[PDB]
Amino acid sequence: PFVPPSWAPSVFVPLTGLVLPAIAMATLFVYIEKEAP
Amino acid sequence: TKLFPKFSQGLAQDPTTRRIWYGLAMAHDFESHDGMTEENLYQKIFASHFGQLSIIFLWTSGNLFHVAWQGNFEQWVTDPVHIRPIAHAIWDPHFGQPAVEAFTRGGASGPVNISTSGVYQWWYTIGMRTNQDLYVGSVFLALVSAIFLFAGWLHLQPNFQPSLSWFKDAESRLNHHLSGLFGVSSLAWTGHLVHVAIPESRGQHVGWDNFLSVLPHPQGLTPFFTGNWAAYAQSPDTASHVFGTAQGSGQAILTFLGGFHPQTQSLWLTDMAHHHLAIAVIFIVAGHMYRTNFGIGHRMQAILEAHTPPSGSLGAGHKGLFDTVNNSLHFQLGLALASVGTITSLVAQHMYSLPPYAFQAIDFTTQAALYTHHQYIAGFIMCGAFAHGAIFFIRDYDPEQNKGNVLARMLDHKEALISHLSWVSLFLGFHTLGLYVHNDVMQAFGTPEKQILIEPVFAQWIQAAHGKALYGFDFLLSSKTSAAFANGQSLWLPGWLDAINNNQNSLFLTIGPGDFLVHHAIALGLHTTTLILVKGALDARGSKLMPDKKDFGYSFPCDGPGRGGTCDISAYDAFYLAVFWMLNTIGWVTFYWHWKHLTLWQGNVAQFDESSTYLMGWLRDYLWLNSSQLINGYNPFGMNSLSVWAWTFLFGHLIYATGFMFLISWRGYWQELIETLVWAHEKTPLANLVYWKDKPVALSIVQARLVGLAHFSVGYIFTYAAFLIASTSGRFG
Amino acid sequence: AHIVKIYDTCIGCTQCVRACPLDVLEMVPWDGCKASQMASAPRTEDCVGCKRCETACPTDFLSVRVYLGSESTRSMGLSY
Amino acid sequence: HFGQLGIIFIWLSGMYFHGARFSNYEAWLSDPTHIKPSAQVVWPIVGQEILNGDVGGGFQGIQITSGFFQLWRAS
Amino acid sequence: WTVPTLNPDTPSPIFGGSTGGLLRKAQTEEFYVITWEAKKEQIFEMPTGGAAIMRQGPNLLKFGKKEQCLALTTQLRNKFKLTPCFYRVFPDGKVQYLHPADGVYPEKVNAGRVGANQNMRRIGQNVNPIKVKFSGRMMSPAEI
Amino acid sequence: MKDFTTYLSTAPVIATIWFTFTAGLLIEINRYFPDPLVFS
Amino acid sequence: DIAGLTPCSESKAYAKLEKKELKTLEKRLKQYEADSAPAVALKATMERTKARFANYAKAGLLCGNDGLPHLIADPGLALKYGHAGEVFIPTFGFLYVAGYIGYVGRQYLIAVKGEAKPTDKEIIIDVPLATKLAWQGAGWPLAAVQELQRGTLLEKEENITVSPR
Amino acid sequence: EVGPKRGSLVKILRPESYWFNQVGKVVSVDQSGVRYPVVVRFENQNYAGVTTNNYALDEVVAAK
Ligand code: CLA
Ligand code: CLA
Ligand code: CLA
Ligand code: CLA
Ligand code: CLA
Ligand SMILES: CC1=C(/C=C/C(C)=C/C=C/C(C)=C/C=C/C=C(C)/C=C/C=C(C)/C=C/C2=C(C)CCCC2(C)C)C(C)(C)CCC1
Ligand code: SF4
Ligand code: SF4
């Protein structure tokens, strides 16, 4: 029941190494630059 | 103005890039935030601790999950001697085919990393036998991580926020943590060993499905309630027992054999069961010492107030210290890091010489990594212990409320303390370096018999007191007629003496002149590092060169070029300089541990005995000799499984060298260089259409010291980690 | 903006005012010293934190003190 | 500048003198390809005489890399 | 003495120009103008680099930050014995005058000035940092 | 001559003579008593 | 013997070490003439090597498994078994010289503090005074102790500057 | 008539002074009621190179 599929690394490695960092950097860059009301 | 950081208006109004760097670096200094109150300070810290706890249990869950999913635990348990554990799988699209083949090993489906953390031996010892055992543990700890995270949220809510006085109830917290956190946890761990771990070591499966119908001992609790507690120590595992099987096994659940299991070369499980039962009773008892709502016990303030020597030798004594400790978090954190930092060293010292996990000794790479791992962490924690002691003096120390007590009197004779630490450091350095250089000159001129080799008689005399008969002192446990030898001759000496006199294990290794010199170098490291840290704390509040240093804080750049120059004058800078000496000290310790063990593991201890008395031997026979396989991980002909450590080895040298740039060249040079870059961008067509929102500036004076120290430390760690693992694993693994 | 404070040990030598490269300090009448004048810091918003004033003060310990504080375009000495 | 020139002459004089009195130059001229140039000799104290290596020509001394033997031959 | 009014049409020294001059800051935040009278044409050193010739009579220069204006003022006073004065000019057109704030250079004591940031105590009589803790912001004992 | 002897009394000149003497004594002792390791 | 060590005179490894060093010297010898300058120097070295190994054995040192002398530092073990000359006796030899140097320097420093310009007496040494103090330092342990008992060795706590605390 | 005599030696008691617990020579004592009338000179300079400083009446005591 626990064993993940044999293709899990193919999806999660690019996802956590290329995709989430891109969204995280965009989120952080916008946040720090945001001006107070 | 900018939103980030929300906790400091001074930073948010800064138009330069310093706002970004400083916002990150002051996030967790809650005392410096805008609008902070004492009560809000404690509630934030309480919430932060729940977050740390959740990360720890999630990190542990990830290790359990990946070993079960991608490791070879079930195969390793069958033949732990001749199988390398697997940490996790590799999916790197940058790999070439030779790399994919090189890292395929251990019968795995594809490329994998070999584990060095020893979790296999630990988990196997405590009763884990199958991948499903690890899967259930992983889900359980992921759930525990979630619960702590929820509790962190819960106790921030309006009706669940503890008051300020709740965090300052010292007597009640000590009673619970000693009896419940320590005592009951150790009692519960005894339950696991008696019910699960020990039976699994004797070939009997015990799980949640059948543990209520399995008797840990043939006589169930009759000896316990009748006082005949000796019945639990009868028929222990014999010397022929094969771990994990019922052949040669016994029945006892509590013993004091005192030695090593002959097959696994690790501590007996029945001794570790009786160990944890013993301290649990002591800790539960010790947790009934302090006052609470029931009218009995001590109040810690009364104890401190009493202990004033009648002769006035310690002045006011310990009067006023309860408020000094109970009101300052930096004082409490300094005591916590100092205590935990020392215990981390103790863990490293005792785990390599009294290996508690089955088949841990034969895994040389694991033993090397575990000792180095915890000694470097202990070193960092000790530096932090003194840093927060220095922060206490600046921020929390109140001279009026500590008038004449022990703490105040430490500042009275701080010059005497620092002067004597200075003398000891100079004495050890002069004579330790001098003897090494003398021995080097003798070796260079071809007269090895002219060198100064001092026998460690004092340390060899201690080993005699413990039963090591090699030196012929015939002292205490080394003499068969002493009362000490006789009394323990029926409980643990037969096992202890057998192990200490076995020269193939690391229990009280034989020492000689080579160990004399290295130990005195270690003392130099401890004393000098203490000197730097102690000066940084005692001089934190002021000095002749800066009488009012307290008014500037713990960390400031300098007081300018006046009065001769004041670079690195803050207490923050004393810690910064002390980190270098800490790395140097722990480096000497870990080189000494590693080289003395490599020669033992190869059987040629004579190399260390002969080559360790001069510094060319270390450079030649340890660093240069053992780098041969590391730097051949990849070469113009191909690569092998060590190419990752070869790559990481150079990776460390690069980060280390990059740190020199931030430490040698200082800000003024770089700020003027950045000003031409600002000019160039504005005048460049097609690029001045784009523009920045934060004005570029050079790193600050203080920032570059931290950034330089971070690169220095990281390169330090990664270089030796790659060499330590590669030299040990390739040689034997 | 940095913080600059003048303490009552000032002897009115005027050296701090001459040293300052941003005209942050000035001398004002006083009755607490022989010179009958004291240093003043009316324009600290222009202070950059060089501490040339502290280098120039003869009194021991200093009578003028600079505490580096919040940064800005003026205090960071930027021309861009 | 005269002081700097005077110092160089002492230094140059020492190099020529040590070639005359503490060198194997004459032996080197006969067998240049097998004899190692040497123009410094150490005293036998505290066991430092091991630095007087076997350089050829029945001579013991420190091998020099300053190229003075080649310069002298050319002149 | 009355506050001088800046004359934007004042002639400027004979200077070829350099790359060390004003940047985009002058167009968005502020810049500084220094003016003085010259007895005779003479060569002086620009704080931005290079040499310029001052015309006889009024002269005017524009600089990127205050320290540059007061650096030129020191040169003109010490060597050429002149009496320059400079302003702060904002992009909206407002002009702020300073140095000399009251017409007399700050080194010379003048009646009418009000002491600022003066503590009637010594450095050694400040309170301990613990007594100014949790005051809403990082505060030194000297501030209170 | 008074000034010249004053020059010889300067710190660098004294140290050179003193250490030249001190070194010479140690060198000469080891020339006549080579390889001392134990008082004996 | 002590700590498992054995006398170097009875040590097999110690004897073998001497042969190795002499063999190395002999190998270089046979490439020279009988009485040439290099040969004489090599023979002199061999004589010192033989003398050195005889002296250390005659001194009754202890050799380890490495076959190299080891020194005994505990005063009780040294005096018990006649190893006082390794560390114990040289300990009091050094302290006498170290105290001599330090005491002489302290006497000179006190002497010039009374002069009008002490600083000029430190860069420019008063050689006549220094030689006078150099000879009187031979009795420093006696003079040092008497100062301690009379209470003039240490300054008063009230006459020493210290930082704020 | 106020303060120690000119040329006499006094011991400094200002903890923040470079010459705390040290002896200096009194140069002059102001009689105008200023905050720090006593002027003291020292034979050893402080970190800034100064050898003179002003002290209040209660910050200086006679040698011993
Ligand atoms: C975990 C992080 C990570 C991952 C998963 C990758 C993955 C990859 N890198 Mg690496 N790389 C990384 C980090 C990473 N890199 C970092 C940190 C650096 C800097 C040190 C580099 C520097 C680097 C270089 C310099 C190069 C690579 C290249 C590659 C490729 C090698 C395999 C190949 O033959 O691709 C072949 C690739 C393809 C057949 C195409 C794959 C898909 C493309 C790239 C994107 C498609 C997008 C799609 C059409 C639209 C958007 C979809 C999206 C919204 C879901 C592969 C795509 C090589 C390459 O080919 O890059 C292009 C290459 O030259 N990387
Ligand atoms: C029985 C009741 C009880 C219990 C179980 C706890 C438990 C805890 N409290 Mg405490 N607490 C209590 C009552 C209790 N408290 C009461 C009554 C009060 C009010 C007065 C408080 C007030 C309080 C505060 C204010 C805080 C805590 C915190 C904590 C946590 C400390 C961190 C931790 O996990 O250390 C675990 C420590 C150990 C298991 C022992 C460590 C020392 C041993 C000797 C190390 C070596 C052991 C062994 C060899 C290691 C094996 C390792 C393995 C890999 C093989 C912990 C969960 C802190 C926290 O984190 O809160 C979230 C915190 O901030 N408590
Ligand atoms: C449990 C222990 C503990 C706790 C609760 C704290 C808490 C605190 N410490 Mg203390 N400290 C500790 C341990 C602890 N410390 C230790 C072990 C040390 C010794 C190393 C120190 C040394 C220390 C100093 C010197 C200072 C503090 C300060 C602080 C305060 C601010 C922290 C901050 O803003 O960080 C912000 C965090 C950062 C800027 C980044 C931290 C990470 C560093 C730079 C290393 C990063 C390495 C990186 C991950 C490697 C990447 C590798 C690559 C290959 C990928 C805060 C109250 C500061 C303070 O204000 O005190 C009053 C302060 O001056 N601490
Ligand atoms: C190999 C590098 C090295 C060395 C040898 C030293 C040596 C020393 N450091 Mg330093 N240090 C280093 C690196 C080093 N440090 C680094 C990288 C840092 C980080 C910035 C520091 C930061 C630091 C601090 C913060 C402190 C020290 C201190 C010390 C002293 C410790 C006590 C001691 O050993 O006394 C014995 C002395 C020595 C071993 C020094 C070398 C002596 C030589 C061999 C004498 C040769 C004389 C001979 C006649 C030849 C002269 C020739 C010449 C005339 C041409 C000592 C002077 C502490 C100190 O000063 O304590 C009093 C101290 O507080 N160090
Ligand atoms: C630096 C500390 C130190 C240490 C760890 C030792 C260690 C040792 N000494 Mg040594 N000793 C030292 C300093 C030290 N000594 C000093 C400074 C002196 C005075 C100069 C002596 C004088 C001395 C004598 C006279 C004797 C020893 C002996 C011993 C051994 C056993 C007794 C002992 O001292 O127990 C541990 C040490 C201490 C607690 C420190 C104080 C030790 C005192 C001074 C001597 C105790 C002697 C003891 C009563 C002898 C009883 C008979 C014995 C066979 C059991 C042991 C190897 C004995 C020996 O040779 O045994 C084989 C012996 O007879 N020592
Ligand atoms: C500066 C400061 C600080 C800090 C501090 C520190 C950081 C410290 C540390 C410290 C340390 C880190 C210490 C340690 C110690 C230890 C000890 C003291 C030990 C002991 C031991 C013993 C006593 C033992 C004994 C024995 C033996 C040897 C054998 C057998 C068994 C027995 C047990 C008998 C604080 C926070 C307070 C605050 C204020 C300031
Ligand atoms: S602060 Fe110092 S330099 Fe300025 S007037 Fe006062 S005494 Fe003179
Ligand atoms: S720190 Fe610099 S700018 Fe500020 S008052 Fe002092 S001299 Fe003037």
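Note that chain C is numbered according to Swiss-Prot, with residues 2-81 shown in order.
This entry, so its header tells us, was determined using electron microscopy, 2.7 Å.
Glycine is treated like the rest: Cβ placed from N, Cα and C.
Database features (Swiss-Prot):
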- C:2-31: domain '4Fe-4S ferredoxin-type 1' (DOMAIN)
- C:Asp9 to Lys or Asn: No effect (MUTAGEN)
- C:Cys11, C:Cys14, C:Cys17, C:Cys58: [4Fe-4S] cluster 1 binding site (BINDING)
- C:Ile12 to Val: 60-fold increase in affinity of PSI for ferredoxin; when associated with 15-KR-16. Unable to grow photoautotrophically (MUTAGEN)
- C:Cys21, C:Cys48, C:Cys51, C:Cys54: [4Fe-4S] cluster 2 binding site (BINDING)
- C:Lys35 to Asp or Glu: Drastically decreases affinity of PSI for ferredoxin, limits photoautotrophic growth at medium and greater light. Decreases cross-linking of ferredoxin to PSI-D and PSI-E (MUTAGEN)
- C:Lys35 to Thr: Drastically decreases affinity of PSI for ferredoxin. Decreases cross-linking of ferredoxin to PSI-D and PSI-E (MUTAGEN)
- C:39-68: domain '4Fe-4S ferredoxin-type 2' (DOMAIN)
- C:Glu46 to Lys or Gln: No effect (MUTAGEN)
- C:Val49 to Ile: Leads to partial destabilization of PSI; when associated with 52-TQ-53, alters the FA center. Unable to grow photoautotrophically (MUTAGEN)
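Positions of Swiss-Prot features highlighted on the structure.
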{"residue": "C:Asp9", "record": "mutagenesis position", "DSSP (3 states)": "coil"}
{"residue": "C:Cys14", "record": "[4Fe-4S] cluster 1 binding site", "DSSP (3 states)": "coil"}
{"residue": "C:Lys35", "record": "mutagenesis position", "DSSP (3 states)": "coil"}
{"residue": "C:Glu46", "record": "mutagenesis position", "DSSP (3 states)": "helix"}
{"residue": "C:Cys51", "record": "[4Fe-4S] cluster 2 binding site", "DSSP (3 states)": "coil"}
{"residue": "C:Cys58", "record": "[4Fe-4S] cluster 1 binding site", "DSSP (3 states)": "coil"}
- Those recorded positions out of C:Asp9, C:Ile12, C:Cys14, C:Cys17, C:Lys35, C:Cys51 that pass a Cβ cut-off of under 8 Å to chain H are C:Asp9, C:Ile12, C:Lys35
- Task: Would you kindly determine which recorded positions in the set C:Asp9, C:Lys35, C:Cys58 have their Cβ under 8 angstroms from any Cβ of chain E, listing them in sequence order or replying 'none'?
- Result: C:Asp9
- Please name which of the binding-site residues listed here, C:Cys21, C:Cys51, C:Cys58, is nearest in space to C:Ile12 (mutagenesis position), Cα against Cα. C:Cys58
- C:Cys21 ([4Fe-4S] cluster 2 binding site), DSSP three-state class -> coil
- Just how many other Cβ atoms lie inside 10 Å of the Cβ on C:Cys21 ([4Fe-4S] cluster 2 binding site)? 26
- Query: How far is it from C:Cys14 ([4Fe-4S] cluster 1 binding site) to C:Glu46 (mutagenesis position), counting Cα to Cα, in Å?
  - Reply: 24
- Item | Set of same-chain residues at least 6 away whose C-beta sits under 8 angstroms from C:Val49 (mutagenesis position) | C:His3, C:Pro22, C:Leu23, C:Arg75, C:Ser76, C:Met77, C:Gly78
- Within 10 A of the CB of C:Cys48 ([4Fe-4S] cluster 2 binding site), the number of other CB atoms across every chain shown is 23
- Task: List the Cα distance (Å, whole number) between C:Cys11 ([4Fe-4S] cluster 1 binding site) and C:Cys54 ([4Fe-4S] cluster 2 binding site).
- Result: 12
- Roughly how many Å separate the Cα of C:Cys48 ([4Fe-4S] cluster 2 binding site) from that of C:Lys35 (mutagenesis position), to the nearest whole number? 28
- By Cα-Cα distance, the member of recorded positions C:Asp9, C:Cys17, C:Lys35, C:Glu46 nearest C:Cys54 ([4Fe-4S] cluster 2 binding site): C:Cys17
- Looking at Cβ-Cβ distances, which residues of the chain lie under 8 angstroms from C:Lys35 (mutagenesis position) while being 6 or more apart from it? C:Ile12, C:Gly13
- Note on the structure: If you rank the recorded positions C:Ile12, C:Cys14, C:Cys58 by how many other Cβ atoms lie within 10 Å of their Cβ, the lowest count goes to C:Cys14
- Message: Return the count of C-beta atoms lying within 10 angstroms of the C-beta of C:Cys17 ([4Fe-4S] cluster 1 binding site), excluding that atom itself.
- Response: 27
- By Cα-Cα distance, the member of recorded positions C:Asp9, C:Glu46, C:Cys58 nearest C:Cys21 ([4Fe-4S] cluster 2 binding site): C:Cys58
- Task: Count, for each of the binding-site residues C:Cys51, C:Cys54, the other C-beta atoms lying within 10 angstroms of its own C-beta, and report the residue with the smallest count.
- Result: C:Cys51
- Those mutagenesis positions listed as C:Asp9, C:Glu46, and which of them has the most Cβ atoms within 10 Å of its own Cβ: C:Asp9
- Item | [4Fe-4S] cluster 2 site shell beyond C:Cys21, C:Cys48, C:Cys51, C:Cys54, criterion: Cβ within 8 Å of Cβ centroid | C:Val5, C:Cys17, C:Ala20, C:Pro22, C:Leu23, C:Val25, C:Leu26, C:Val49, C:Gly50, C:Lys52, C:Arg53, C:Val67
- Item | Chain-mates of C:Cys11, C:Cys14, C:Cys17, C:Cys58 with C-beta within 8 Å of site centroid, [4Fe-4S] cluster 1 | C:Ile12, C:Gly13, C:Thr15, C:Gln16, C:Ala40, C:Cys54, C:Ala57, C:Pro59, C:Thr60, C:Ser64, C:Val65
- So for C:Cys11 ([4Fe-4S] cluster 1 binding site), how many other CB atoms are inside 10 Å of its CB? 26
- Item | Cα-to-Cα gap, C:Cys58 ([4Fe-4S] cluster 1 binding site) vs C:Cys51 ([4Fe-4S] cluster 2 binding site), nearest whole Å | 14
